[PDB]
Amino acid sequence: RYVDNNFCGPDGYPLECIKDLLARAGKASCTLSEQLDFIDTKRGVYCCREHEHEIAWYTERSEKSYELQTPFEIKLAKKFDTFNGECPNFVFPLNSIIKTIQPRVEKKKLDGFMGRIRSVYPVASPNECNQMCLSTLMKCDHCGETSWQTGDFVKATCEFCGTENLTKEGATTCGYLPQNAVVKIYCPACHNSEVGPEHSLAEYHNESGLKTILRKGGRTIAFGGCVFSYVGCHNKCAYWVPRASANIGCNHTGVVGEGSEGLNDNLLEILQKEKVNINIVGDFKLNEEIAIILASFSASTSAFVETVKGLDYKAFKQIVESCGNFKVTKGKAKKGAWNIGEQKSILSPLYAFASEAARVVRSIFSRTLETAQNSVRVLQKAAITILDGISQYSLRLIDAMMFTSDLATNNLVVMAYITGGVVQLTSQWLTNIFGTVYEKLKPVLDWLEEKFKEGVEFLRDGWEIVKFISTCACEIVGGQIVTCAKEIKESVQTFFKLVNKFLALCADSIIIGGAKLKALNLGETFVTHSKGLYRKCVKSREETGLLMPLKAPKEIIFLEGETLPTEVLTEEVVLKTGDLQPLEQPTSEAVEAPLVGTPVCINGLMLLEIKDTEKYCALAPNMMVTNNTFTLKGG
Ligand SMILES: [Zn+2]
Ligand SMILES: [Zn+2]
Ligand SMILES: [Zn+2]
């Protein structure tokens, strides 16, 4: 029977043996300090004959007489200075400051629910209240793992499998106390057809059937470092509020229960500061820890979907710091800082954010798949089913994270959802490059379909492929696709090698203006080393509008494709002969920058004769300069 320095028990209430000693001594009407002086005079710890009430905790309590002490009169709790041993279970965490909600006095007459909730919080409606994040560290009977399951003080959902379990003895915690913190509990009384809404308080407790703590002062619940009381019901749900809650920094309530001592030490090192130091270690990435912290600042899931669109370090810094409770840094890991970069489990008292978006984020990145050598498409269908169950915005949220920013995760449900789309993305990617999907290119999509048969084994490779392609800067140069000068992972190198092999097999020989070029032949289109897709456009002399000599070929060859914003000095076109030689400097990569010249028709091909040099560039049907650079052997 451990007590605090005020001889009160671990539940925050007085003991019967001490009330009896004070009663027989005539000290019941005395103040707390006067009563303590008496109790200590009578040997304190040994004031009882059959008990040794070792002092385990130090608390700061109001002067109210010992008999009137409750958890609601505590302001500070810590381990007693001279207590050498492990902390027993205590209603509040150690080294915490306890806050209470002082009910407001209303001036106007209100209905039962709105009157009571508006005394607790200054809200216009229950829609302005925030459901608290309550979690319990307990075994999931459906699976066998032990983790922090999220729910309320009656039941919780296991994030790995999505099933519900009843709360059991273990470490409990409430997350960061939100504004207008409430807990919504299913109210059988309102669903019981024999009771219905507008039930009495006694009926509520009898129908609820949960194990409250019964005291002369009412029925309360102690969970996760908070003491909850019942306020009222609305929409057939019961509302509990944290009449009293601990604060260990950043408005976190800490951990109580078995094992809470070590957990609280880990929280205090990080949160027990005037300002919480959030330190991004290495490159900024939208991992689970960043997503959950940012989600904590969203009003709704859909607001978060928009918020993450194009998320970068700066936007994250500004949004998080705007509340004034955090300071965001980046660089090397620091001792005592909230170091983000190494991946850690998101199911802990830390990251226990109560926002709507945060709950969606936590669910999305915590679910597992029942993987049994299933194909990617089967896994995707399962992943989508899971994601839809979490939230109707869950797919759009992931889409935004993966395609507008830089998303990272090892969650198989998210990976399966995205990976199954690599075929559709690849089809669009090939369409963007070549204009469509050709039979010569389909083998690229057949390869992905074959890899889908590997199931989980291909999720990481597909992830990297989707990530790269989603934000790639690819261009086709002759028979090879090249990328920007970035490091390419082995899984992405493999994807591009097989794509380029299928393309090298199509590297045919074409003639443009008499010149031999190595170019892809995918059907009606071709690609040259000029870094673009072109078609052969043939028009009659009279159809071009050129001031062509009558000795020119009847048919004039143009290259239809991407062009440069160049200008033509004159409509006059020179009729000239020569041996056109392609250059390795396409797309105006030559030293010459006039971007103007005189048209010339060489072997039926229209080129612009670049001013003040001897280089030529092919013209498109619209008389704009293309990326195909030529010269003439001998001038
Ligand atoms: Zn005793
Ligand atoms: Zn489970
Ligand atoms: Zn009710």
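Following Swiss-Prot, chain A shows residues 184-818, kept in their order.
Yeah, the Cβs are placed from backbone N, Cα and C, and that goes for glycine too.
Here is what Swiss-Prot records for this protein:
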- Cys200, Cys231, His234, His236: Zn(2+) 1 binding site (BINDING)
- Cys323, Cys326, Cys341, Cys344: Zn(2+) 2 binding site (BINDING)
- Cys370, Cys373, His382, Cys416: Zn(2+) 3 binding site (BINDING)
- 458-688: domain 'CoV Nsp2 middle' (DOMAIN)
- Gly442 to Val: Significant loss of GIGYF2-mediated mRNA repression (MUTAGEN)
- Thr265 to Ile: In strain: Iota/B.1.526, Beta/B.1.351 and Epsilon/B.1.427/B.1.429 (VARIANT)
- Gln556 to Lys: In strain: Omicron/BQ.1.1 (VARIANT)
- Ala690 to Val: In strain: Omicron/EG.5.1 (VARIANT)
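The structure, with features from Swiss-Prot marked on it.
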residue : record                : Cβ contacts under 8 Å, 6 or more apart
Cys231  : Zn(2+) 1 binding site : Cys200, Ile201, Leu204
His234  : Zn(2+) 1 binding site : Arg184, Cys200
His236  : Zn(2+) 1 binding site : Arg184, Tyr185, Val186, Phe190, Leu198, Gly227, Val228, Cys230
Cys323  : Zn(2+) 2 binding site : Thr329, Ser330, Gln332, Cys341, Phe343, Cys344, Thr346, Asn348
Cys370  : Zn(2+) 3 binding site : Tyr387, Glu390, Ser391, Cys416, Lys419, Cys420, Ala421
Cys373  : Zn(2+) 3 binding site : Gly379, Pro380, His382, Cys416, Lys419, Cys420
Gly442  : mutagenesis position  : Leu320, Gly353, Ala354
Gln556  : variant position      : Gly638
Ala690  : variant position      : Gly661, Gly662, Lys701, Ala702, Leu703, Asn704
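Compared over the binding-site residues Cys200, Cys326, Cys341, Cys344, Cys416, the count of CB atoms lying within 10 A of a residue's CB peaks at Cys341. Taking the centre of the Cβ atoms of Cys370, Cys373, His382, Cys416 as the Zn(2+) 3 site, the nearby residues of that chain (Cβ within 8 Å, site residues left out) are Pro371, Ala372, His374, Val378, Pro380, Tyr387, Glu390, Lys419, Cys420, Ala421. Residues from the recorded positions list (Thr265, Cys370, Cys416, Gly442) with a C-beta closer than 6 Å to any atom of ligand 3: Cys370, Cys416. Comparing Cβ neighbour counts within 10 Å across the recorded positions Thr265, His382, the minimum falls on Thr265. Each of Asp324, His325, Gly327, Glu328, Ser330, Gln332, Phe343, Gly345, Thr346, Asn348 belongs to the same chain as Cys323, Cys326, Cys341, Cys344, is absent from that list, and has a C-beta within 8 angstroms of the C-beta centroid marking the Zn(2+) 2 site. Between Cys326 (Zn(2+) 2 binding site) and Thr265 (variant position), the C-alpha separation comes to 43 Å. Close to ligand 2, meaning a Cβ under 6 Å from one of its atoms, are these of the binding-site residues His234, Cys323, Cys326, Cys341, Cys344, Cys416: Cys323, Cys326, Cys341, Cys344.
Within 8 Å of the Cβ centroid of the Zn(2+) 1 site, not counting the listed residues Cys200, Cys231, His234, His236, the chain contributes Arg184, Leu198, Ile201, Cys230, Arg232, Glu233, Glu235. Classification of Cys373 (Zn(2+) 3 binding site) by DSSP places it within a helix. Only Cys200, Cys231, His234, in sequence order, out of the binding-site residues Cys200, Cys231, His234, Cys344, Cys373 have a CB under 6 Å from ligand 1.
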